[PDB]
Amino acid sequence: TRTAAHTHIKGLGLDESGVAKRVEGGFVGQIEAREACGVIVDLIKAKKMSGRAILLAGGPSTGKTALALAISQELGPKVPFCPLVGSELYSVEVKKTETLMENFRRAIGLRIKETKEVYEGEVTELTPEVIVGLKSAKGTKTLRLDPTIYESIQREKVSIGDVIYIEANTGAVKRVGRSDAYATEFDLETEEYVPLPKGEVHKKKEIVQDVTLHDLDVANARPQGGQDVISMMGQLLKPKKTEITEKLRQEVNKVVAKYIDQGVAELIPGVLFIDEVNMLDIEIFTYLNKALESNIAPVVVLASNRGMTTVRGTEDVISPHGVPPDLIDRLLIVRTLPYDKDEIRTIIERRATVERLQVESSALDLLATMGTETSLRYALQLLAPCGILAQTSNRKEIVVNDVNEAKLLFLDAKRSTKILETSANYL
Amino acid sequence: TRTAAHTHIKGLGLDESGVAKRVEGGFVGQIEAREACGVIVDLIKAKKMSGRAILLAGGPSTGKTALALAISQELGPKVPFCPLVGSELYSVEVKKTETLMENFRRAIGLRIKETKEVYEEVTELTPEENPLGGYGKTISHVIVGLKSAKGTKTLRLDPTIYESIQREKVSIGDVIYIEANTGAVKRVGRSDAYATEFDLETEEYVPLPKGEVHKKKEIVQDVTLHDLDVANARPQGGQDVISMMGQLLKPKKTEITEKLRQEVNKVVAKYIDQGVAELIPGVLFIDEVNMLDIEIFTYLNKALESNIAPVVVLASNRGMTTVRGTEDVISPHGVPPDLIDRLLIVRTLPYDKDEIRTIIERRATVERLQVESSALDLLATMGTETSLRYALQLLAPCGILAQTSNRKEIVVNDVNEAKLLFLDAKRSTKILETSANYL
Amino acid sequence: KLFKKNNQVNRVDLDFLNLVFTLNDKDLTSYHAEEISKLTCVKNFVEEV
Amino acid sequence: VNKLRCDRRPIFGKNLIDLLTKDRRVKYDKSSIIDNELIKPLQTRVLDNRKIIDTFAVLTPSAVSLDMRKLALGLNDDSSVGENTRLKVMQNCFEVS
Amino acid sequence: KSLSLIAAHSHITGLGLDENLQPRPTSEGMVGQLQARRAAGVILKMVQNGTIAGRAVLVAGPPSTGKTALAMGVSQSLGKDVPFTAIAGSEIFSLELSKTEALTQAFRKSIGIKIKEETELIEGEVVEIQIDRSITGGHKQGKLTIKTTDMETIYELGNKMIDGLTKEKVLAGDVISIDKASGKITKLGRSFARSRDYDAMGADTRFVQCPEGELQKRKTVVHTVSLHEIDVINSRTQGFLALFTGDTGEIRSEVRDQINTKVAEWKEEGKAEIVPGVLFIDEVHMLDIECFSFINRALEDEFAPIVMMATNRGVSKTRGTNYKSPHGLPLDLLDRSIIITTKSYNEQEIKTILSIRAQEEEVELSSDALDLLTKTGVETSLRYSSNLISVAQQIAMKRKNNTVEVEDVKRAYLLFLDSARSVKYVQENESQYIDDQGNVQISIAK
Amino acid sequence: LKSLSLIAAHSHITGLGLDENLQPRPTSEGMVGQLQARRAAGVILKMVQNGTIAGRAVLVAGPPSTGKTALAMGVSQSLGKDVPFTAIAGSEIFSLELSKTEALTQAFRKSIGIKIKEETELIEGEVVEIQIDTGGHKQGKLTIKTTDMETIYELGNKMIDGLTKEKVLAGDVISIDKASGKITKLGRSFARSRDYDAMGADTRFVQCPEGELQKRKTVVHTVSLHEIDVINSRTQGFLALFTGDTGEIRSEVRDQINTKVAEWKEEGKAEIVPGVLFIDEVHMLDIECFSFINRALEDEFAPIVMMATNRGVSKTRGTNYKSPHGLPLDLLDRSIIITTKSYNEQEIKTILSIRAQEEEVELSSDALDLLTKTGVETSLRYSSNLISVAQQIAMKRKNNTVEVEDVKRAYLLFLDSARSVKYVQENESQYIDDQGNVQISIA
Ligand SMILES: Nc1ncnc2c1ncn2[C@@H]1O[C@H](COP(=O)(O)OP(=O)(O)O)[C@@H](O)[C@H]1O
Ligand SMILES: Nc1ncnc2c1ncn2[C@@H]1O[C@H](COP(=O)(O)OP(=O)(O)O)[C@@H](O)[C@H]1O
Ligand SMILES: Nc1ncnc2c1ncn2[C@@H]1O[C@H](COP(=O)(O)OP(=O)(O)O)[C@@H](O)[C@H]1O
Ligand SMILES: Nc1ncnc2c1ncn2[C@@H]1O[C@H](COP(=O)(O)OP(=O)(O)O)[C@@H](O)[C@H]1O
Ligand SMILES: [Mg+2]
Ligand SMILES: [Mg+2]
Ligand SMILES: [Mg+2]
Ligand SMILES: [Mg+2]
């Protein structure tokens, strides 16, 4: 039961009428932010527009990433989701903009269905060109097959009387084992005999699996699932990630459009979330203007706890939240407010409860006072050491003396800075 | 039938005894520069002495690129000519100096001569046995026949050629040409003799060749040493290990060593000594050289004292600038003084109103357009007032506007409207400085 | 097809002129080289040409 | 032929195979017996880790396009490779353990 | 086709103009910019003529004033068969390709070539396929009877055609076309003939095809390719895979000059047609001085498509230098380019654009709501209102009224912040955020 | 004989005009003036062919166009063959596929040469006739022949297998290694020279060898150390000397091959020769390279390193101080400086005359004096370049001699560097400044 700074957020807790309550879904306060977030939730649920931009901005310890996780959880698993940090964009194998596009194409999902054809049964004979003979529980069929999977079977050390499993669509070959009809041939044979399969050798099934566009693009450009010697021999030659031409994206778009027009698939827009976007370079920032103003780009959400700052990559322009006005114009802004004392106390007690800790009311008052004095994250971090300190004295509850002892043991930012200022050698 | 600021310059327009008139080769004005550059053409055409450099300086829109293109036209299509810009020297695959060295070798070409005897339907084929050894089986000889047009002839050969033609997958009744130099033979196709063998087919009809059974032809090839050394370094072949590996290797060019240069120089030296090869020095053009760097300039000196250095020509428009890479070095045209000491300087001068008007007349004539006298006279007015190139570019929109109202010629109000529609640099920056809405 | 049609006209075999020499390294010595290149040049072919 | 291909390359210059053999020659009789386990060649390393690769290799690609696995090495029913070269490729490569 | 949900320029459709190159006040989904529209139409006519190459045109103006809109309009009005490449400034700074190499590749992308290959193709419904073995008398036995709507005949094999037909399991009775110049079987679908036996295929063959009757037909094939495809194909053993993967890797120049000469030969021979494509670059002020220098020369070549550029800033420092050049561009390029200026919009124009977006986004706007949206747009920006209109819908049917009203607009305005209000709040709350010097006041108390 | 040269910037320099006691002649082999520098170069040369002490650093100073590279070319021509001389500039050391230290190490190993002696025994062109046979292991004894010598030799099963691969009629003459090696086809005899109507590229008619086929001949082999390391760098790396992908060879081949070459030297079958590594344009280089050179000077296999530069006190590439001579003081401490003074009017006349006669240009005396006057005014390279263009313009005037007016026309055609600077000063507005400012509107 691992808990880490989250998992107490079970959703925005918004009413069906679009009015958020005070305490619900592991959330307290931020009524305006929650209402706007639910509005954006219904926006993406509409699945009619594309390339919309929302930025939420506020100081630290204001649950911005918590809000992003909340909207992601409220949307559910049907919609694709991919959290991101700004620093992850910079790579050495491919240019930054190409990685941005790669993450763009991974943020939209496609629900597809197809028929899987398989042939399974007992190995009867192997006549070279290649014809094979399969024996089932009741049926029996002979199959002519490509020499590639024949050689794969040879590599799979398939013997006589064995039972195998073949996927017709992909040519996947797998041997289940050998039939128990001829099993006790040896006293201590290493091969594990398995019972004969039941049913016809020919079988058809249906799947409903889901894929994203980036998966289709990388599958088309890079085949990395081969079985015969030529396949993996070729695919091991170029391990490095390369660029992806735009014409490949256009071809993939055409084929998925044909698939959905025929009526065996439908498109699912998704959400791309970039956290701490203040550090992004100017080139990526001006690339976002072109990337967003497109036809397929999904909605995007940004986070930045900044003010009058210079964006990285330049040295002149001072812009709010570290975002130049050009990207600001195509942006929606959500304001997050700092908390207050009673909300701090409620947060602390809720975090204690989700950590299954017993806390005495005076200890909660001390924790709230200290959190207002220094920060909420400080108290949230140090509550667990208080719990273990109480556990050392074999007490399941939290006492004020224990909290004071823990605060003595572990420092905060202001005390450490004050010690550093009066220090012998930059302690 | 299209042009882009050029292709109306037909040579340099220099008469015999080294004289340039006013209007010739689509060229007007700047007589002395044309005289000097014609002298340079003469020096290159001498093909005696190589390793020089020449830089020409001037203001923008002066015709430096036009001068270089005139040089290239005057030299002709036999001597190689490699235009270039400073930026292309930079690369993410090899060193800047190295790329300069490939361009250096690319500038100079070589013309080679060689005669080839080739034998060209097929009458029959038959191999001839006991190997008298541990070998399994072989044929003592192979006898074949070729039909052709100018009489047929039988041919006796070695089972190696029989194997090669078998690998070519050629029918017994077919047209075949066989190389006498090494024995390489390819399937010419289904000959016209065996037409409509069946109702439907796919093989090419390949009309039977008209000529002797064996034919000798003279081949003259013009290549550069840059093709030579990359051909030497790059591996070839079929199914051999390095052959497939190179086929999948993504053959990025990497740092050609000097040992290949020495070897190819020795081989071409002994071939020209034999008298089969002739070396044709070329000219390499670097446009807008101010974008180069100190490392490139120093290695440029070093390569400029080299043995097989082609004559190079440089272009720039900078003044008392600081050469890139450093900051304490203020040198003319952004070229380090040590390099400046190693070449000559050709001056170019701005035109006048009359010269600009003549340029406009020539440019209107080449594009098959009609310009009214007053309209052309006013075009010269803001040609001098703003720039030559602005008025040069303005012509095509004016022609379009004339097409709108169904009139072949160009009138005064048409070009006035065109000027109103499209702004010049001065007006644009005036609007930029006047407004404060980020424009 | 529109490109690989003039190879029957303008092709030149650099290998025929021994200009691919780098690939022909690991099979030769010189004691036969100079001796043959002189003897076949003069005395072997004076009785033939 | 005498003036073109009689002897042009056997004149040393770059290198000669006998020189490479003389240089790439070896002055060692026998050493590193514990090649056994001191070196532990990776061919033995992969098979020594059989159980973990059976028990851990789980993930599969989400999508794959057939006719590119074979086309990657440039051999298909319509390809630019030679007639017997394509078959000799895997005839030399199928015997690989 | 052309799958898409909604684009920021989904409403612009190929500009709007008369035969006299006069822009209508409202045409094909945009309003205003009369002189800019006329200049764009002039450039379009230039591109149609195709007798001019290597001309530079630059679009300038305040941000969010029909720049990319004009680019999309000219792209749509250009139509198919004319290549159009839109490229951002930051797409060329690659570690795999040099900047000049990428610019060269883009320029070669924007050059259209039309070719015509003539092949003798034979189609028609078949009945069965005859493939025999080798016997004493001859190579094989074969007699294909092929049927059509009009007349049905019989043909014979060609030795290789047995192998070609046995390559795939060809079912008896399908419409397959053969080009004897190529020998490629095109199994378009099964034989229509009578659909009484062919009424329950289970999808397949896409409603087959009605046979056309006559069989001997030689139809020319028109193929459009660009210079980049040709040179990439020539570069490697299998250039198409490199084209579809992007690992070309600094194509060599001599291939390019040979291609230029050979395509010129085809143009003189009448085999090929040259289409003057268009290259478009956005926010070119993000480019480097080396790129500008390379452009300065690459423009003058005969194989140089018309290049259009759009910027936002004015009098800025060109990247790679330290002097604030006018327009954020080198002066020589400004000399060699033609500048198109776009002016600020009006309240009437912004309200028309908002209504166009409303009808485009299936948004029903009340008159008072339109007035309030126009007031907000003229107060702050076009895009603010252009996003608020979409966002207010969710509020509209969160109260179960399909048509939006004033209250929903007020709620959206009070819920989502504007740049001016946001900057005012940030300035009044400077201690709450992270300073440029890393000064943060996390502690509310003390 | 193998001079594919058209010309060279300095091709008149063929060695140094010295004598038995190394006295610089006033004029010899395209070289004039700077007698002290020539004597120092001769001392360094005699030191090099002494070949008994390594790791010496010598630095050549001087103003531009003073001929510092002329001395390097002269000494390179003087040493001639059998001694490597690597002329490397300072810019190629900057590789993005190889560390600068690695490139310097490769250059250092290049400048050292090693020669070895090896002897092979072989029977050449004597395989005459094959007598196959009872059955199995047949052809166990076949004769050998030349144009002057014959012998019968018995063949074993191993030699039978060797002959089985690429079997030949044996009526030709084939060379086979008597040193327990393999067989090597020589070609075809004259008997079947008229047997083919078409030819290939596998077998060519070969002469029957003269003299005894058996021969145990010794061969000397010369190669530099860099090649000998790169050959053992991988399984096969002969392309590395050609392609150039050395791949930053790790420091295990180097020490082991140093031990191998020491063993070969002690055996006496290999002799080393210390060449000369010359670096032009040294003033641009990184301080890390300078420290690496500082250390590498101490190695036993350190070739004589000669540097050339012209800059005075200036900033060094990699630091923030204006060091004298463009080099760190540590490097200057362990080097030898050979300064070169400027050139004189008589020296200018001699050099210009040598240049003129080098390109077989007939020159009038007065034109030569005018060229000397200009080369006194401006750089000497200016006139050394104007000579060819003056010859060209004189040719255009149909007079073989280079008259004075032709030289004056050539001078008026091409601008001086100082003249160009002055004209730019007069027309600053016309040209583009370093601030991006320029004016094109005349009015
Ligand atoms: N309404 C809330 N309910 C529960 N936890 C909250 C709430 N608001 C903030 N938090 C906590 O505050 C922390 C700050 O969240 P986050 O946005 O990741 O950092 P910051 O706010 O500094 O950007 C989170 O770990 C979250 O658990
Ligand atoms: N004398 C001339 N005759 C014809 N065209 C000229 C002449 N001088 C300049 N031009 C025109 O000027 C253009 C070349 O400008 P150029 O002087 O090379 O610019 P820059 O000075 O920047 O190099 C050419 O397109 C050419 O048409
Ligand atoms: N004439 C117009 N008609 C309709 N919409 C327009 C028009 N001009 C601009 N727009 C709107 O402005 C947006 C384009 O802004 P744009 O001017 O391209 O920004 P930038 O100036 O940064 O390139 C589009 O979303 C479009 O809806
Ligand atoms: N003393 C000299 N004797 C002969 N030629 C000389 C002499 N000094 C200079 N030169 C000539 O000057 C030319 C350039 O000299 P160089 O060595 O490049 O000058 P720097 O010392 O500046 O490098 C050479 O081609 C050479 O022929
Ligand atoms: Mg956070
Ligand atoms: Mg120019
Ligand atoms: Mg825009
Ligand atoms: Mg110096």
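Chain F uses Swiss-Prot numbers throughout; the residues present, in order, are 14-146, 150-459.
Per the header: electron microscopy, 3.8 Å.
Here the Cβ of each residue, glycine as well, is placed from N, Cα and C on the backbone.
Noted in Swiss-Prot for the protein shown:
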type    : residues                                                               : note
BINDING : F:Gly75, F:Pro76, F:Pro77, F:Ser78, F:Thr79, F:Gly80, F:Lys81, F:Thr82 : ATP binding site
MUTAGEN : F:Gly80 to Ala                                                         : Growth defect at 37 degrees Celsius
MUTAGEN : F:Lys81 to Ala                                                         : Defect in snoRNA accumulation. Growth defect at 37 degrees Celsius
MUTAGEN : F:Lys81 to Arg                                                         : Growth defect at 37 degrees Celsius
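Annotated features taken from Swiss-Prot, shown on the structure.
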{"residue": "F:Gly75", "record": "ATP binding site", "Cβ neighbours (10 Å)": "20"}
{"residue": "F:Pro76", "record": "ATP binding site", "Cβ neighbours (10 Å)": "15"}
{"residue": "F:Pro77", "record": "ATP binding site", "Cβ neighbours (10 Å)": "13"}
{"residue": "F:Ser78", "record": "ATP binding site", "Cβ neighbours (10 Å)": "18"}
{"residue": "F:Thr79", "record": "ATP binding site", "Cβ neighbours (10 Å)": "21"}
{"residue": "F:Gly80", "record": "mutagenesis position", "Cβ neighbours (10 Å)": "24"}
{"residue": "F:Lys81", "record": "mutagenesis position", "Cβ neighbours (10 Å)": "23"}
{"residue": "F:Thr82", "record": "ATP binding site", "Cβ neighbours (10 Å)": "21"}
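Secondary structure at F:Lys81 (mutagenesis position), as computed by DSSP, is helix.
In this structure, F:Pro77, F:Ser78, F:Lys81, F:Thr82 are the recorded positions from F:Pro76, F:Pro77, F:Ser78, F:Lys81, F:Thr82 whose C-beta falls under 6 Å of some atom of ligand 4. One way to see the shell of the ATP site is to take the Cβ centroid of F:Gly75, F:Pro76, F:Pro77, F:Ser78, F:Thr79, F:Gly80, F:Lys81, F:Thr82; the remaining same-chain residues with a Cβ within 8 Å of it are F:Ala83, F:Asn326, F:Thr356. Checking the recorded positions F:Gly75, F:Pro76, F:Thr79, F:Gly80, F:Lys81 against chain B with a Cβ-Cβ cut-off of under 8 Å leaves no residue at all.
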